[PDB]
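Novice: Here it is, the structure, as structure tokens.
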Amino acid sequence: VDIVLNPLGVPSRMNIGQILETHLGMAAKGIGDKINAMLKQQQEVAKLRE
Amino acid sequence: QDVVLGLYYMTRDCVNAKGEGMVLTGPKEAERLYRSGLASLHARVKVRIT
Amino acid sequence: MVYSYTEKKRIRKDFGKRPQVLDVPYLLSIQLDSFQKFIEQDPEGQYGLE
Amino acid sequence: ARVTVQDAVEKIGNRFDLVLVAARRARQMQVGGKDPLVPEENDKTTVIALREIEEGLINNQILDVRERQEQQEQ
Amino acid sequence: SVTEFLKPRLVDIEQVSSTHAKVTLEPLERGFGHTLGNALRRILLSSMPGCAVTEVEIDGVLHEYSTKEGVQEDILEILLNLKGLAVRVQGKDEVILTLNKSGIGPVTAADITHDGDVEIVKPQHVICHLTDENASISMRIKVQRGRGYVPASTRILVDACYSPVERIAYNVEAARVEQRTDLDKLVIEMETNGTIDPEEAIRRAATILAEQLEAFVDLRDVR
Amino acid sequence: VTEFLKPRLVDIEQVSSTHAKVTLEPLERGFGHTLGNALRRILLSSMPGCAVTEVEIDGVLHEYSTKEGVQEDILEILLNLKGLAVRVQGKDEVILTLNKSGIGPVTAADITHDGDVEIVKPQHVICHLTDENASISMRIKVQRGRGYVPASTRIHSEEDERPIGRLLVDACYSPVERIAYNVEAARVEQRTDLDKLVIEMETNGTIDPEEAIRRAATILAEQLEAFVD
Amino acid sequence: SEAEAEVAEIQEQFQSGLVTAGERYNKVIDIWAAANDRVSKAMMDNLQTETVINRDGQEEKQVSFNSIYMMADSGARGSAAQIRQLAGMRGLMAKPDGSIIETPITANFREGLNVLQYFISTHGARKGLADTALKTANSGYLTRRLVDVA
Amino acid sequence: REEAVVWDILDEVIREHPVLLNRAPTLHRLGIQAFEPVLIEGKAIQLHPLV
Amino acid sequence: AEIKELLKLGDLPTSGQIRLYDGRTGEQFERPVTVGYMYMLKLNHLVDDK
Amino acid sequence: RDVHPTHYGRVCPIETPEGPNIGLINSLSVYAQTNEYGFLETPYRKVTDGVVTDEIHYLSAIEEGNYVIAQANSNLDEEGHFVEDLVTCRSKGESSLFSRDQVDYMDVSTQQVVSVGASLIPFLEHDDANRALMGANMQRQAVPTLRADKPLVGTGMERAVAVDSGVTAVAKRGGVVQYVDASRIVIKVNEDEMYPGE
């Protein structure tokens, strides 16, 4: 774990922006992880572009 | 806070989990509940009450 | 495909479906036009110094 | 140390003299010449005074009687 | 200590009674107290060997909803009162014991035939309820020794409490050496069933873990 | 014991030079995951690793500035060199000297490489200078540390010393900093079912995965020894 | 859609002159309120303990674990009124200073909000904040008089 | 010099005398309370969720 | 739904929900958690000055 | 301090003071154009014959009550024609489903309502409004850190924001960056860009 957010707050705020940020940031970090794994594997430049 | 929420999670069952019909005495209930064999999500876990 | 020579290294994936038609305004000319008029060498006396 | 103060309130009832009795016993113990009747456990002097009061050995009459006896013995 | 820090020196353990105790440790390293406490709890729970009662063959109806028939001791009542008795076998395997007496009603753990290897921590432990007649019956129960504890529903029978443990948990406290107060010291409060010295239990668990520490790196020592 | 089925580390595959995938024989559950977690804690905690202790750079003496030809700030160069990793010999407190000039790219080769010091990424970036007249020359003392420390932590130790020119920084001194303890039930067929554990270490390369694992296990055993008392 | 049809009928009646501005407004208000109540009931049903779980009968309609539903059942923070806006329309929600606007609010945090939806909604929050700000002083003066009496 | 023994003496003094704290707004008698203070070495006093 | 599809494309749970093993006891916590890279910022007020 | 009836697209909606001076803080939107003597005219595209004409007219308050201005969320055909004939159109402050021929001018943009402060936050349609204004107040109090990375998410205006701040240096008529030092950037522009005598 990195940063723990007290779940009890979010429904009161009625702000899904926490949830939206979580999903989108997870997506971005995962895509970057895949790109970095390709770079460590030194995948093809054209393959990474595709 | 969610302290009462935790209690309610303790004192309630989803519908009836695996081994919802477990019958015992209570001394090792902490061990089973923490590890396996029973959960709060299980209903009507028979328990010798004193 | 935006050329974006400055952004040729940094490009954010879009999520805005509506095809943008109007670009962002200068947003810096707010007081700038005011001062320019205040110091504009108007041939006729209508604003600024004139 | 003590977590809750209720036994002193029960032994007093008025809920006002209990702190006063504790402070009076503590001042005498800190100035000197007094020995705690209860076994000490490296706690505050007011804590010892409150514990002795709640035990049923220190009050506003026993302390006065002891003071009068000490004064008369001089 | 390459961040070896040190080991909690003070190991004072306060036992309120023979069945309930609490142990405190000196300063262990940050996280070290907590990690060690969790590990010891997981070991002592997930593995606590010992001897206890397993199954019985009592005379009468084999149905769970059976009749006390004047004994006033339901099948579950006697089953729970006996499954909690810590019948320990000396060095042998499972030992079966049976009892038969009059209708006094007073259920003590000294009524059955006293085997040399079979021993009970509490000779007055109740195994059933007071009867309303003067008859006799045979219990035909067996006492076995095992590692940790076993379920009885899967292993047909009443309760396999081979672990003679009742309560134990690891608390974590903080303290300073001079001023560095970020020290994780673990605290253990444990109420035990009996027949096992808590210090003896701790020593046995430590010995078992150390014998397993001889795996992989084998707790490699060095000059 | 009662058929303890003592395991053994095996199939230790070094995934990288600073990472490894080491397995072990099966063992009873309820402790194997706990054993892995305790090992990860101890190795992560008592992580003695060779790091950079003190620095001295000719052009940059005191705090934070820019010199002609220079690119990254004093702390920025501090991070950039910290971008590289250091492994020392048995004696720590080694002193490295990064000195170079020209117009070429910055690489870890152009540093004082001696017998007591190992450099892994000889392609570590040190902000290549842009001027031929520019000539980098910084001598840095690199030590082995076990844990993180504040930069202000060493303030009193050198009151007169560490003057303007002498540099000291904070550190983490965690040799591994990446290790996961996964317990899987496997590798037990003849005896009772037991869990086969695979350890995926990822370190800074200062210590070998096997040696560090053995050290952490010895520390754990030594700690468990106090539990007897 | 049914509420919209009813409102269109009311608007037609108003155009024919049968329903005055006040009469047509009251009819439309009643229609919108009925639609809001029906939507509240439907969203409650879709959000009450309405879940099928495996059981002996393979149909365990019991307490679910939806975050909004579980939080409301606990009642520690928020309630079903918040879910009404998050998942469907927040109601009418129209008040610049005192009055009620023409077009109503039919949108959800799960479906976005109209540009004017928040804009009409804007005045209320600012008004309430300023109200608390000013009212603190009056409450203080009153309690001061009270203490003076006390 | 701030000796560690100074820290110990301060701890001993605190073990005898608790402290009292109050809240930001002045509303009711509930904002101020007395409880057993303990050195926290933190930047802000930490209170149990109790009060 | 596009976010869920992106999560699937990134080998991430579409809802993001994911279980965890505890850091103090390793216990697998229930309610497999949906998470991600969520941003945080700092305030002009800071601890030391206060 | 209430919602100004003729300020739908003139002032920042959620950006306003969060203290005693609330309401007194406002900001022009992304496409807010000014008037002649003392006012502001919010840009507004023409809407004529179904086709929502790209011809955008800066619109002030007085004339706005005459023409019908469509909502931003306008699904218009490739020719600009309105996909839905029954479209909620506002002419004099009462938006209602208006015929494809009942809108006189077309909107500017979806963001043409709020100020730059709101622009950074995306997915805002799923946000609580009081929380939204509180945060928009909160966003101002940040200060630069040691390391600056763009947050994982984006709203699309960050690069433009960095441009408009004017803290960086623009390559005002530049062609190639030759001798850039820690403070000394020598950049040579092409001869065409190299103005004569420069």
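What you see of chain F is 5-233, where the numbers are those given in Swiss-Prot.
Each Cβ is built from the backbone N, Cα and C atoms, and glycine gets one as well.
Per Swiss-Prot, the features are:
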| type | residues | note |
| --- | --- | --- |
| MUTAGEN | F:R45 to C | In rpoA112; temperature-sensitive, blocks RNA polymerase assembly |
| MUTAGEN | F:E165 to K | 5-fold decrease in CRP-class II promoter-dependent transcription |
| MUTAGEN | F:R191 to C | In rpoA101; temperature-sensitive |
Novice: Which ones, out of the mutagenesis positions F:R45, F:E165, F:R191, lie near enough to chain E that their C-beta is under 8 angstroms from one of its C-beta atoms?
Specialist: F:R45
Novice: Among all chains shown, work out which of the mutagenesis positions F:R45, F:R191 has the most CB atoms within 10 A of its CB.
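Specialist: The residue with the densest Cβ neighbourhood is F:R45.
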Novice: How many neighbouring Cβ atoms, not counting its own, are there within 10 Å of the Cβ of F:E165 (mutagenesis position)?
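Specialist: Counting Cβ neighbours of F:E165 (mutagenesis position) within 10 Å gives 9.
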Novice: Between F:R191 (mutagenesis position) and F:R45 (mutagenesis position), how many Å separate their Cα atoms?
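Specialist: One finds 25 Å between the Cα atoms of these residues.
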Novice: Can you tell me the CA-to-CA distance separating F:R45 (mutagenesis position) and F:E165 (mutagenesis position), as a whole number of Å?
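Specialist: Approximately 36 Å lies between the Cα of F:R45 (mutagenesis position) and that of F:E165 (mutagenesis position).
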